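Okay, so here's the structure we're looking at.
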Amino acid sequence: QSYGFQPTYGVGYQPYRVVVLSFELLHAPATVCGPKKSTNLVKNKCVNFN
Amino acid sequence: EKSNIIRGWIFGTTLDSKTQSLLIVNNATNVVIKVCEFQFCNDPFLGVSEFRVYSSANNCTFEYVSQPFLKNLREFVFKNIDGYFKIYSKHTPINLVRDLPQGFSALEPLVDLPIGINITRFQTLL
Ligand SMILES: *[C@@H]1O[C@H](CO)[C@@H](O[C@@H]2O[C@H](CO)[C@@H](O)[C@H](O)[C@H]2NC(C)=O)[C@H](O)[C@H]1NC(C)=O
Ligand SMILES: *[C@@H]1O[C@H](CO)[C@@H](O)[C@H](O)[C@H]1NC(C)=O
Ligand SMILES: *[C@@H]1O[C@H](CO)[C@@H](O)[C@H](O)[C@H]1NC(C)=O
């Protein structure tokens, strides 16, 4: 059955876009990640490098 | 290599609407690596146009684009370990015209591909 959408309809019946994202568990090589850090560089000092 | 009439790889395990199948072709533009599943023919001769290697796609998981692989020798190593496929290469002129010469030439890896499909056979195209 078709929805009835009008600009004057109630807020409860107003359209709403819902996007649901689901990620599968760890069973394969990882393919999705994110930008962690963007730190700068120093020289001739005792530092901990990663 | 010389006169060639070579290039074109078709890998896989099954041959009938099952699993997936790799495909590597060189056309001086892009070394596309399509894992997409199709059906095939006996000797599909493309180029000079006509294109009838594949039959029907269902669904695919990897699309790749890279630079083309250019008395020589065309040497490749295809090796798969725990879902990672590795293809190495080398190209060097030689003086001997008879067979594989006497010499040493290590293979610099060219690509690493995480896929995770078991493979059992392969075939070369022309
Ligand atoms: C060599 O092969 C590659 C891969 O098949 C071709 O790359 C395609 O180029 C078209 C041009 O717009 C794109 O729309 C496609 O998405 C590209 N990929 C594929 C898989 O088709 C390339 O065009 C070919 N070069 C020549 C000269 O034919
Ligand atoms: C998609 O891939 C799955 C792999 O699990 C396969 O079973 C299926 O036949 C493919 N095609 C469609 C339309 O689902
Ligand atoms: C087929 O691929 C699956 C994917 O993980 C793997 O578990 C299985 O061992 C493969 N089959 C063979 C015979 O290696």
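Here chain B follows Swiss-Prot for its numbers: 96-143, 155-176, 187-242, in order, are the residues you see.
Technique stated in the header: electron microscopy, 3.3 Å.
In case you wondered, yes, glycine gets a Cβ from its N, Cα and C as well.
Listed in Swiss-Prot is the natural variant B:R102 to I, annotated as follows: In strain: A23.1. In sequence order, B:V120, B:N121, B:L241 are the residues near B:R102 (variant position), counting only same-chain partners six or more apart with C-beta under 8 A.
Record note (Swiss-Prot), mutagenesis B:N121 to Q: Partial loss of biliverdin affinity. The unchanged residue is displayed.
Secondary structure from DSSP puts B:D138 (variant position) in coil. In the structure as shown, the Cβ atom of B:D138 (variant position) sits within 10 Å of 7 other Cβ atoms. Quoting Swiss-Prot on the natural variant B:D138 to Y: In strain: Gamma/P.1.
The Cβ of B:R190 (mutagenesis position) has 14 other Cβ atoms within 10 Å, all protein chains considered. As a published mutagenesis entry, B:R190 to K appears in Swiss-Prot alongside the note: Partial loss of biliverdin affinity.
Around B:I210 (variant position), a 10 Å sphere centred on its CB holds 14 further CB atoms from the protein chains shown. Mapped onto three states, the DSSP output places B:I210 (variant position) in coil. In Swiss-Prot, a natural variant is listed as B:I210 to V, annotated with the note In strain: Omicron/BA.2.75.
In the three-state DSSP classification, B:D215 (variant position) falls within coil. Recorded in Swiss-Prot as a natural variant, B:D215 to G carries the remark: In strain: Beta/B.1.351.
For B:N234 to Q, Swiss-Prot lists a mutagenesis experiment annotated as follows: Increased resistance to neutralizing antibodies. Counting every protein chain shown, the Cβ of B:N234 (mutagenesis position) has 9 other Cβ atoms within 10 Å.
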Name the residues of the same chain, 6+ apart in sequence, whose Cβ is under 8 Å from the Cβ of B:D215 (variant position)?
none
Using a 10 Å cut-off, grab the number of neighbouring Cβ atoms around the Cβ of B:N121 (mutagenesis position), all chains included.
15
Roughly how many angstrom lie between the C-alpha atoms of B:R190 (mutagenesis position) and B:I210 (variant position)?
11
Cα of B:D138 (variant position) to Cα of B:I210 (variant position): how many Å, rounded?
31
